[PDB]
Amino acid sequence: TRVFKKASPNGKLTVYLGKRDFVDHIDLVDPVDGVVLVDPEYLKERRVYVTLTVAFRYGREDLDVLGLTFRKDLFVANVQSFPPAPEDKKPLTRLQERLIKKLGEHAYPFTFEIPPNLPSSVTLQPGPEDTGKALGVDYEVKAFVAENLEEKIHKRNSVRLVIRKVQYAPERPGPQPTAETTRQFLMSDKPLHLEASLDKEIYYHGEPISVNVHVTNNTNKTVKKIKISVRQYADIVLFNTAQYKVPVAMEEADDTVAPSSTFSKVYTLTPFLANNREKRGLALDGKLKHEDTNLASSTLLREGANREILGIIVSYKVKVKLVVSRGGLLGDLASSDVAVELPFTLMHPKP
Amino acid sequence: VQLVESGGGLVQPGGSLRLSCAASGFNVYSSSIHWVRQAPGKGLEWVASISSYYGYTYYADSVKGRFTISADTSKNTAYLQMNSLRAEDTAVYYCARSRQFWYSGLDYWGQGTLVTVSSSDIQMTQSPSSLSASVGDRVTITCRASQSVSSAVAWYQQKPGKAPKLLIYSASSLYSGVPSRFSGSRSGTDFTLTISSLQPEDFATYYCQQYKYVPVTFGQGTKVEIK
Amino acid sequence: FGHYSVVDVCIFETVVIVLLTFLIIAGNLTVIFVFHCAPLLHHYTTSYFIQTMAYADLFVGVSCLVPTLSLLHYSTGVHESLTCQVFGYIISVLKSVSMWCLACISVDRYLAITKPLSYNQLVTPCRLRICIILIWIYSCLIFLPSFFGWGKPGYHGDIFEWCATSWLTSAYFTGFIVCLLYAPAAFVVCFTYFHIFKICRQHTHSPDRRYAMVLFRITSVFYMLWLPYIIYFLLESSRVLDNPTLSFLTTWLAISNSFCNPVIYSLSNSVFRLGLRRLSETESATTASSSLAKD
Ligand SMILES: Cc1nn(-c2cccc3cc(Cc4cccc(C(F)(F)F)c4)sc23)c(CO)c1C(=O)NCCO
């Protein structure tokens, strides 16, 4: 069919790979697979080693430092290739067998394995002013020829191709995302009831949000404005639990409701990248070199998973926030507001 | 699930026309509405495309700086302004929809509007130019690409009058809705699909598309007749 | 050592205090540069708090390094009066805002242990900006009587002449400063960290909890270096004792607290530890496809 080839700049170390884009399920991991073809006449005694380093880039997009490099890798697995692992008999795959049959016995294969508790390949938005290596988590597969792990990797004889790990939709969804929060003011003990609902929980990217609001304003106050906005929650977990609250698409409507009156009509929202070009700190799903992609697919995890170990976790929650008026015997136009959370997993389907 | 086309007519040279196509059931933020031109008695050629999710606007060599294409998400409609029409712009325009994520050929098309005027670049090559065959004759049409695309090609069976439909994409999988007899294969830069059981309905002109680089363009064109 | 020698020859402990200022400005520069060249916003609530604390202590280092030059750079002894007043005021306000900001760190990152189910609802960016504005307004308003003429606010600005030989503190002022800046600080830190330590015991615990192993360290050393200032403020102003050298040592410790604090903070968290433990040591082709034969 088709197999990707990268090859060394020198023209000696060539790495094959089945699928650049790799899926990940809740409790099952798609394994990477590939073979390495190199001229043994060149490799007199040097051993070819192939690794997978899940880089986390966080420092700007400028040049590196003498010793800092502002990087860390959450998982580095190295597997020997020369000789073809005589100690351990790896479970050779159908793809690996076909690849070794296409070429001769010169090539030697390799195989990795990814623990499920690892972040999906997401790169944060570089921004307009930045020009360089992007932020976020970026997978990598590199094969080098050397004699020891501690030895320097000769870049002039080093091959590197970027893979991406991306999660795909759950075919069976839950019932619905619903939440209803009321608020009682100090002036009167007649709180108003707010209800919000969505069409489904999993949304294919670009599909329209269908928020269904329902307010029963029983208090002696008026709702000035209604704000609906899907907010990207990019829970960066490096050694902390830092959280971001970048909005993606906010639609407003001055549909005021009189006191002691109800109001229920559905709104439509669509999250897209065309008008979010300048929003620095946004999370985007995957980048090979610079090709524009969609927004960050919601990285679902298995129920009860250790959610305090991963690299970057993004999730999408829509806010139904409406602003009220502080009119009365002694009050100004400025007042507070009541908002309700609603989570939904907007992320790709499976072909 | 379908897209309509409107705005046809006859415009003198130097005129303008804001021909527009409207689609229902296709989210504009999930589908990149395309725009193609079939010359009178010649081959179809892509002219413009807008991918509303990204806010981009790609053109072609004869299209860049000539006409303007825009769309709005409110009416789910795309309006193509054919400003500064010339003699070479005389063609029929079909409004086509493709999945704006992971391009998979042109799924849905439109009726089309005929436009007439009165008072780097790569080119796929399709062979044979013409052919006449009967029922049960194994026929293969080869689309040879000058520059090797990454296994991402599509084939369209355009009957006379009606808009072309999609049968294959990436030369491997057939679109849901076509009979299983259709197939396809990749051989280097040469792309070939097989038509053996030539039914009376399947006898129509075939066209090869390569959706790899910008200025996406069709090939040369083939025809299927009865021997 | 020399006495009443600001205009006679020179003073020798200027070297000690300039060493303290150099350490303070170095630690604060490295913390600010770490948090600005690598924008990470870690623990977003505590991020603005600790960044503004680093800002405030950098300002205190610069403003108390001003005497190191403008004590003997020119013909000193003409217009130091308002200079001493404003300098003591600004250094005391900066130290107050540093301490109250640490206390507010403790009270804000305490809800992440007890009430994390709606933690991202009580604390927002606008609320924290209002809290910082309120903290600076509170420090300015509590130390306004120092410039108003009711007394001098501690022994921060005794490096000059009038405010070392002529100015005297007021018991009604030390009681005020203890009662509404330091005693509430002790109250907040106690009522927060006791509850925290009641929960650090395991049920047999997150990055939100592993910050306690460094924040408890920070506040513990801060109070270790802060202990011989409240006692001396309550002692000398109440006319029970007065020791020049002991006052100098205590004040030097209490200003060097903000030099030792950022150094051990950067030495605690691994965003800067990776910048030291790894830094102390010191073209491609086109990804083209091929052809694999099918079955
Ligand atoms: C010069 C001098 N030092 N001193 C002192 C003697 C004994 C104790 C202290 C404590 C001080 C407060 C401070 C301590 C450390 C850092 C700082 C800081 F502001 F720099 F941060 C401020 S000054 C000072 C005097 C007293 O009069 C003089 C002087 O004016 N003429 C000498 C008369 O013997």
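The residues of chain A that appear here are 6-356 by Swiss-Prot count, in order.
Here the Cβ of each residue, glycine as well, is placed from N, Cα and C on the backbone.
For A:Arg169 (mutagenesis position), the number of other Cβ atoms no farther than 10 Å from its own Cβ, over all displayed protein chains, is 18. According to Swiss-Prot, the mutagenesis experiment A:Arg169 to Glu carries the following note: Constitutive active; enables phosphorylation-independent binding to GPCRs.
In the three-state DSSP scheme, A:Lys250 (1D-myo-inositol hexakisphosphate binding site) is classed as coil. Its Cβ taken as reference, A:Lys250 (1D-myo-inositol hexakisphosphate binding site) is surrounded by 15 other Cβ atoms within 10 Å in the chains shown. According to Swiss-Prot, the 1D-myo-inositol hexakisphosphate binding site annotation covers A:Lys250, A:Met255, A:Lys324, A:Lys326.
Taking Cβ-Cβ distances under 8 Å and a sequence separation of 6 or more, the neighbours of A:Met255 (1D-myo-inositol hexakisphosphate binding site) in its chain are A:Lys232, A:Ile233, A:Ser234. Taking the Cα atom of each, A:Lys250 (1D-myo-inositol hexakisphosphate binding site) and A:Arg169 (mutagenesis position) are about 25 angstrom apart. Separation of the C-alpha atoms of A:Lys324 (1D-myo-inositol hexakisphosphate binding site) and A:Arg169 (mutagenesis position): 31 Å, rounded to the nearest whole number. Spacing of A:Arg169 (mutagenesis position) relative to A:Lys326 (1D-myo-inositol hexakisphosphate binding site) is 36 Å (Cα to Cα, whole number). Summary of the 1D-myo-inositol hexakisphosphate site environment: with the site residues A:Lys250, A:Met255, A:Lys324, A:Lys326 set aside, the chain residues having Cβ atoms within 8 Å of the Cβ mean position are A:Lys232, A:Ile233, A:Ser234, A:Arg236, A:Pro252, A:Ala344. For the binding-site residues A:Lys324, A:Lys326, the greatest number of Cβ atoms within 10 Å around a candidate Cβ is found at A:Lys324.
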